[PDB]
Amino acid sequence: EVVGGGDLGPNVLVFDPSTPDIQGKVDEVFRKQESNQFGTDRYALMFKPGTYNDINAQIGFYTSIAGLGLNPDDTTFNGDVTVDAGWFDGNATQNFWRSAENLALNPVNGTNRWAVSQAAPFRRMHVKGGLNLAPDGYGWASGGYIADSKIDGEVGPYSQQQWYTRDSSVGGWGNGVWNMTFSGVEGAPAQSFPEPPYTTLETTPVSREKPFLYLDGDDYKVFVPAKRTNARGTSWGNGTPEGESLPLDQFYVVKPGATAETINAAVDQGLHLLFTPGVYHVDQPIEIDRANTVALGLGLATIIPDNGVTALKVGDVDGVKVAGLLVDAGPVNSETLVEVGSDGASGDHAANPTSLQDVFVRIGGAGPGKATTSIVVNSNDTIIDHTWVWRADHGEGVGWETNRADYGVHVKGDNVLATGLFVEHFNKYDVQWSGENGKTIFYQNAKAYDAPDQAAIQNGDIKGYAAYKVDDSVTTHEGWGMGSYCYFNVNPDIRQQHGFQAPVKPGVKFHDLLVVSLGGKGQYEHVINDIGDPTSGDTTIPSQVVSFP
Ligand SMILES: OC[C@H]1O[C@@H](O[C@@H]2[C@@H](O)[C@H](O[C@@H]3[C@@H](O)[C@H](O[C@@H]4[C@@H](O)[C@H](O)O[C@H](CO)[C@H]4O)O[C@H](CO)[C@H]3O)O[C@H](CO)[C@H]2O)[C@H](O)[C@@H](O)[C@@H]1O
C-alpha cells in the first residue's frame, strides 16, 4: 500500500550554483535557528554539485548541511561552513544538534571554524586549509566528532576539552586539553597520553561510513558505503568507494503526519526509510525487522514516543543502518527508548553488522521527559558510531525526579564496537557493559549535576554509580581514551567513588582513563574501581590512569 519516493518536503532546502541569493536564504534559516535550542523547527540544507562562491553558511540548531555529489569535492564552497558561539557569549558548550557532510571547503581566510560541542558530526568533508574547533575568543567547548574527512592544513582544537577523529587525514594537529583520541587518522599526533593527552590507534577495528543522499544526474539516490576492517584514512581519497546506490523510490519518504503503523508497513513491504526534517510522535515502536534496511534522517529528524512506548526496535537481522535521528523522550516514562535486537539474541552479525550512527537521545530539556534505559544493545557485532545519549541538565522539564533517567546505554551483545561514545547525566549507570569482547574507542561522560545528596546516589557499598561499568562476569573488554567529569552543583559536598568500574582480569583492559571535577563541584575518590588518585582543588586538573589493570 505504501508508495516509495516522492518530494522531500518544505524543510529540505535544495540549492544549485544558480539559485538566487543563496547567502540570504541560508542566513534566514540561521536567524531562526541560531538560539533555537529546544524548538521544533528542523532544516536540511542540500547543495547540488558545482562551485559556490562568496558563501558563509552559518549553522544553527537542528540544521544539517550537505553536498549532493558522490564525492566531497563534487560540491565545493569558496567560503565556509561555520559554527561559532556568538549567541551564548563565546561559550560553545550548548552548540548541539547540527551536522555537515560531503562538502569541500576553501575557507575565505584559510581556516574554517566548526566550534561545536556534542551531537555535531563533521563527516566526509574536505577542508582545503585549516580547521578551528574553538569559538572566537577561546571560550568553553565540549566536542566532538570528525570522520572520513580530509583536512589539508592543521586542526586546531585550542580550548576543546576532548575530541574523537577516525579514518581521516589531517595536515597537522595543534594541541590537546583532556582527551584527544584518534583511530585510523593519517597525520594524527603519536600516542603520548597523558602529555599531551593523545590516544592514538593506527586503525579502526571496523567502521562503515554513514549512508547519505546524493544526485546521480537528476536522480536522487542514497549511497550505502561498504564496511572497512582495520580502517585508516578516508574512504573516498582514491576514487570509487565501494558500496551500493539505492534509488529514492526504494525509500518510504517519511513526512510529519506519518504513523508508526504506516512506517512499519513500509519496512514490511521492503522499503527503506527516509525521515524528512521534522518531529514525529509515535504511539507504538517503529520496528525494523528486515535485513539491510536503511533508516536515514535529515535535518535532525526527531522521534518522540508517546504513552511510554519504545521509539525504535531493530529485530535480530543483519545490516540495518540507522543514521541521523534524534530520539526525544516523552513525559510518560518509557521502559526503553531504543532497542537493538531482542533480549537474549545470540546470533552473530559479523560480516554485515547493524549500526547506529549519529543517533542521539534526549531526556527532558524541551519539556519533561523520562525513560528508564535509553539504548539497549542486544545484537552481537553491532557498531555504535557516534551517539550522544543525554539526560538534560538544562532547559524546561529538568530535575532529579522531573526528568529522571536511570540508565543511559546497556550493551548486552558480544563483539559490540562503540566509536565516539558520548553519554551524560543519568541518575545511575550512564553505561553498563554486560556482553563479551566489547570495545570502546573514545568515551565522554559527565555525571548527573542534580544529585541532591550522597544517599541519593548510594550504589550498595559504592558512593555513586560508575559512568562506565563492565559487569564482573565479563572476561574480555577493551576501552581507549575515556573520561568522566563531575559537576555536582546542587550539592558540591558529594563524592563520586570512580568514573569506571570493571573486574580485574587479563582480558579486561583500559587505556588512557581520566576523571575531572569541574571547578571543585564534588570530587572523585578514584579513577577506576579504587585505583587512581582522587580529584582535588577547584582548578579542574584531571586525575589519570594510563593502563589498567
Ligand atoms: O552547558 C551545558 C553543558 O555543559 C557541559 O559541560 C560543561 C563543561 O563543558 C564545562 O567545562 C569547563 C571546561 O570546558 C573548561 O576547560 C578549560 C579550557 O576552556 C581551557 O582552554 O583550558 C583549561 C585547561 O588548561 C580547561 O580547564 O574548564 C572549566 C573550569 O575552568 C570547566 O568548567 O563546565 C561546565 C560547568 O561549569 C559544564 O556544564 C556538558 O557536557 C553538557 O552535557 C551540558 O549540556
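Note that chain A carries Swiss-Prot numbering, so the residues on display, from first to last, are 57-605.
Note: Cβ is positioned from N, Cα and C throughout, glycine not excepted.
Taking a C-beta cut-off of under 8 angstroms and a sequence separation of 6 or more, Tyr505 (mutagenesis position) has the following same-chain neighbours: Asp449, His481, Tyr543, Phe544, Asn545, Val546. Sequence annotations record features per position, and here Swiss-Prot assigns substrate binding site to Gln174, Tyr194, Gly195, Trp196, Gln217, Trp446, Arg447, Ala448, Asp449, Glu480, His481, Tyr505 based on experimental evidence.
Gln174 to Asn appears in Swiss-Prot as a published mutagenesis result, with the remark: 280-fold decrease in catalytic efficiency. Neighbours of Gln174 (mutagenesis position), defined as other CB atoms within 10 A of its CB across all chains, total 24.
Quoted from Swiss-Prot for the published mutagenesis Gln174 to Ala: 1300-fold decrease in catalytic efficiency.
Among the mutagenesis experiments that Swiss-Prot reports, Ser198 to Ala is described with the note: 13-fold decrease in catalytic efficiency while nearly no effect on substrate affinity. Non-local contacts of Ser198 (mutagenesis position) by the CB criterion (under 8 A, 6+ apart in sequence, same chain) comprise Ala148, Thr149, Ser173, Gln174, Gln216, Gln217, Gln218, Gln500. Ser198 (mutagenesis position) falls outside any helix or strand according to DSSP and counts as coil.
According to Swiss-Prot, the experimentally introduced change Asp449 to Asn is described as follows: 330-fold decrease in catalytic efficiency while only 2-fold decrease in substrate affinity.
Record note (Swiss-Prot) on the mutagenesis of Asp449 to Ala: 1200-fold decrease in catalytic efficiency. According to its DSSP assignment, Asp449 (mutagenesis position) is coil.
Here the residue is the original one, while Swiss-Prot reports the published mutagenesis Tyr505 to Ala with the comment 150-fold decrease in catalytic efficiency.
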Residues that sit under 8 angstroms from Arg447 (substrate binding site) by C-beta distance, when 6+ apart in the chain: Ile419, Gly420, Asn459, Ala461, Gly464, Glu480, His481, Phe482, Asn483, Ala504
Local Cβ density at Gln217 (substrate binding site) - other Cβ atoms counted within 10 Å: 25
Other C-beta atoms that fall within 10 angstroms of the C-beta of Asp449 (mutagenesis position): 17
Local Cβ density at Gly195 (substrate binding site) - other Cβ atoms counted within 10 Å: 17
Count of other CB atoms lying within 10 Å of the CB belonging to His481 (substrate binding site): 24
Residues among the recorded positions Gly195, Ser198, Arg447, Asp449 that border ligand 1 - Cβ under 6 angstroms, in sequence order: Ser198, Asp449
Among the substrate-binding set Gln174, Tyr194, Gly195, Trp196, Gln217, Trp446, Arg447, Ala448, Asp449, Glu480, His481, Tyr505, as the record gives it, the longest Cα-Cα distance in Å: 27
